[PDB]
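**Student:** Below is a structure I'd like to ask you about.
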Amino acid sequence: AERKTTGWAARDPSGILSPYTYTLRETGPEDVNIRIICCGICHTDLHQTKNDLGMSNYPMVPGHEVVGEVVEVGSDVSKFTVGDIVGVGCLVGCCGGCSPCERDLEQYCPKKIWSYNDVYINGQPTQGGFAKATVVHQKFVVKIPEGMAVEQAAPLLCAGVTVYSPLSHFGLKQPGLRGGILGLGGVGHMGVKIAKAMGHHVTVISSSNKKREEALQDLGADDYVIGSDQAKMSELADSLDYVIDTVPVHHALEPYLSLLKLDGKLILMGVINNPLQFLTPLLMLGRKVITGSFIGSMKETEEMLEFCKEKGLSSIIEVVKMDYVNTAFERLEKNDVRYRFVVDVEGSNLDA
Ligand SMILES: NC(=O)c1ccc[n+]([C@@H]2O[C@H](COP(=O)([O-])OP(=O)(O)OC[C@H]3O[C@@H](n4cnc5c(N)ncnc54)[C@H](OP(=O)(O)O)[C@@H]3O)[C@@H](O)[C@H]2O)c1
Ligand SMILES: [Zn+2]
Ligand SMILES: [Zn+2]
């Protein structure tokens, strides 16, 4: 009992998204009721949607990069008022007293609910951003800058911040630094963008030679080297201050750790089921660090956006309507996209 929406949704293993109508919760007293103007896609949306864990809980509505005007607000809600273009991240909830989120790192809290494939504090499966509206916690929605486009603010709610708060916690956003972005796409792309926008010497590393166009002449990278090329990578001996990782599966790390000078950082992002490996020696050569980052806290989701505003950042997004999502996903598998996708839920949703 809340108020009824509609919205596209998967149902079995092979993620074919049907239409789907469902009863929301109600916006009280710390909920924000939003009308979703545009959502967005990335590989997280397929990998939930397919299982790729053997964990997917159907009926499943994808959508964690959302942006759109707020139609209703709580009783204690104060921050936002109606009619604000507001956006919301991956997280929808979390508890309240665990000191992980006394000091604002609320993503590193055990009791976090996600946008979809979770179960909220009331019981309803959290359903995504592929539905023409939703109800979030007022603590898990960030407001939006004056001029930041609704297509442009969306990807940054998960891939834009994913990479920002590594380049913020490990020291890295004070200027100068050399960095090598490994795996140019999604999470690689915003890496190149925000690190080179911080006045850093960014090198792209790659499986292929192919993403050379969307790097040197499009992203603004200072170099491009193949991971599997020993002679060009050896020139980059103890070069970079950090190396980030968008590569999605079991790759060997000591290749990628060579490219690091004294006190360098390997910051792994991707969900890599299977243990990764290292020689305790190399790390002892240069006092080198291996760690992983998980998206961003809302204060740095607040920050990242107003940062992407000031240093005016962008990406080529192919805005598609809602009746083109499974074709957008097949294209996302043949990784065509046109550097990014945004689903503007200003299309096909009505009933059933
Ligand atoms: N905070 C987090 O922990 C976080 C945040 C967002 C997403 N993720 C997850 O991490 C993954 C990646 O991010 P994304 O979804 O935005 O898209 P994505 O990085 O564009 O996905 C593929 C990219 O990784 C590279 N790649 C693939 N296989 C590789 C290999 N074997 N060796 C080297 N490079 C390889 C490809 O570039 P090349 O062909 O040029 O090598 C390609 O650009 C996803 O599974 C996503 O769900 C984690
Ligand atoms: Zn995402
Ligand atoms: Zn907590």
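Numbering, chain A: per Swiss-Prot, residues 6-357 in sequence.
Cβ coordinates are placed from backbone N, Cα and C, and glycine is handled just like the others.
Per Swiss-Prot, the feature Zn(2+) 1 binding site maps to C47, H69, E70, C163; the stated evidence is experimental evidence. Annotated NADP(+) binding site per Swiss-Prot: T49, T167, 188-193, 211-216, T251, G275, 298-300, in sequence order, evidence recorded as experimental evidence. Taken from Swiss-Prot, the feature Zn(2+) 2 binding site applies to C100, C103, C106, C114. Where Swiss-Prot documents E70 to A as a mutagenesis experiment, the accompanying text is: Loss of activity.
Distances, neighbours, how buried they are, the whole picture for these features please.
**Tutor:** A C-beta separation below 8 Å, combined with a sequence spacing of at least six in one chain, links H69 (Zn(2+) 1 binding site) to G45, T49, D50, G94, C95, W119, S120, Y121, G133, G134, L162, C163. According to its DSSP assignment, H69 (Zn(2+) 1 binding site) is coil.
Mapped onto three states, the DSSP output places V192 (NADP(+) binding site) in helix. Cβ neighbours of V192 (NADP(+) binding site) (same chain, under 8 Å, six or more residues apart in sequence): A164, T167, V168, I249, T251, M274, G275.
When secondary structure is read from DSSP and collapsed to three states, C114 (Zn(2+) 2 binding site) falls in the coil class.
Around the Cβ of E70 (mutagenesis position), a 10 Å sphere holds 31 further Cβ atoms from the protein chains shown.
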**Student:** Which residues, same chain and not among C47, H69, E70, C163, have a CB within 8 angstroms of the centroid of the CB atoms at the recorded Zn(2+) 1 site?
**Tutor:** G45, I46, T49, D50, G68, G94, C95, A159, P160, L162, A164
**Student:** List those of the binding-site residues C47, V192, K215 whose Cβ lies under 6 Å from any atom of ligand 2, in sequence order, or write none if there are none.
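**Tutor:** Near the molecule: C47.
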**Student:** Around the Zn(2+) 2 site recorded as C100, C103, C106, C114, what other same-chain residues have a C-beta within 8 angstroms of the site's C-beta center?
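**Tutor:** Result: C99, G101, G102, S104, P105, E111, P115, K116, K117.
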**Student:** Can you go through the binding-site residues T49, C100, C114, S212, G275 and pick out those with a C-beta less than 6 angstroms from ligand 3?
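**Tutor:** So the answer is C100, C114.
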